[PDB]
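Presented below is the structure to which this report refers.
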Amino acid sequence: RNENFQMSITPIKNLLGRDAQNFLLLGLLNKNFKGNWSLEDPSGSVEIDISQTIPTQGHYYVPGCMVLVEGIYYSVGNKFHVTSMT
Amino acid sequence: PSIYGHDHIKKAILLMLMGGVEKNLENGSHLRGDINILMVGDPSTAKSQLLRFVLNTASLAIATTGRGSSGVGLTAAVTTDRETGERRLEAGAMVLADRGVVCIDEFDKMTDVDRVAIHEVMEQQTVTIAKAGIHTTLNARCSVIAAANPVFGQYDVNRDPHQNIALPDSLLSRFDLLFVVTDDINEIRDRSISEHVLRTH
DNA sequence: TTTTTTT
DNA sequence: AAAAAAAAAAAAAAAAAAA
Ligand SMILES: Nc1ncnc2c1ncn2[C@@H]1O[C@H](COP(=O)(O)OP(=O)(O)OP(=O)(O)O)[C@@H](O)[C@H]1O
Ligand SMILES: [Mg+2]
């Protein structure tokens, strides 16, 4: 319902067939069984790359919080390289 | 346009539909003039669909199936006309398609006997009938397009190409162009073909 | 010995 | 008063052959 959003997000499961393309998505943030950072959606789940993340200050980024993630998918592994988060 | 990939196959079909000229010499007899192409590949890779498209696109074409045909009934038949009470030759399947194209499906699933007849019509493009007091040579200058399955369920890329095919080399060397199609499993191609198919439906 | 294929 | 039949297609049982 936000004014700015009329770009559109993409469900997680629709990220299998593309790579080297920027996207936008949101969902639960938690730790997978293995112990890595993952985002969960009713469609599915992916992994998170954090090594070069610049978050929006003023928020308590906590597991269990809805977050908006902008990044680049990479099919070589399964890492959604994040560059911004709010 | 509804078939994804296989660009070189489309080019081969285009070149085959309008093949080269015939050559006849007062001393050199005759030289074959058109092109023949064979398809062997793993199941469900859109060979029959392309063959059906070739059926619809070409001017004159006849459809045959390996299991649904008999070699003797494919070239000529000895039947008696009702009004005259005289037995006269009845034109066979591929004779009707002279100068046209004949498409065969399940080619390797045909009875071996019929195969020898094919070799004859691939040798000098002429079939001879000598039976029941009739001796006649019939002209048949048609081109053949066909598709066949490998001996196993799927093509084995590590084996001898002759090991994967059930047809003898005697008639396989006759065919000008042989194509091998295999559905390599790549997620990018999977997504692309999925988009195309969903666009079609 | 058994199943296959040809007559 | 008589066209009647060679050429095909399809269904078996026996024997022999290959694994
Ligand atoms: N590149 C393709 N573009 C569109 N459809 C395709 C493509 N590849 C396969 N298909 C689809 O795959 C299906 C396979 O159908 P079809 O029986 O004609 O294939 P085939 O490879 O000729 O198989 P077979 O050897 O069993 O006859 C079709 O429904 C066809 O639409
Ligand atoms: Mg097919």
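All chain B residue numbers match Swiss-Prot; in order, they span 369-569.
Cβ atoms here come from the backbone N, Cα and C positions, even for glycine.
Under the heading ATP binding site, Swiss-Prot lists B:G409, B:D410, B:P411, B:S412, B:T413, B:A414, B:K415, B:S416, citing sequence analysis as support. Listed in sequence order, B:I371, B:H374 are the same-chain residues six or more apart from B:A414 (ATP binding site) with CB atoms under 8 A from its CB.
Less than 8 angstroms from the CB of B:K415 (mutagenesis position) sit B:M407, B:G409, B:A515, B:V549, each of them six or more residues away in the same chain. Record note (Swiss-Prot), mutagenesis B:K415 to A: No effect on MCM2-7 complex helicase activity. Loss of MCM2-7 complex helicase activity; when associated with MCM5 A-422. Reduces MCM2-7 complex helicase activity; when associated with MCM2 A-549. The unchanged residue is displayed.
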Within 10 Å of the Cβ of B:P411 (ATP binding site), how many other Cβ atoms can be counted across all chains shown? 11
Residue among binding-site residues B:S412, B:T413 with least C-beta crowding, 10 angstrom cut-off: B:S412
Under a three-state DSSP reduction, the secondary structure at B:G409 (ATP binding site) is strand
Set of same-chain residues at least 6 away whose C-beta sits under 8 angstroms from B:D410 (ATP binding site): B:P518, B:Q522, B:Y523, B:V549, B:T550, B:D551
Can you list which of these binding-site residues (B:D410, B:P411, B:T413, B:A414, B:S416) have a Cβ closer than 6 Å to ligand 2? B:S416
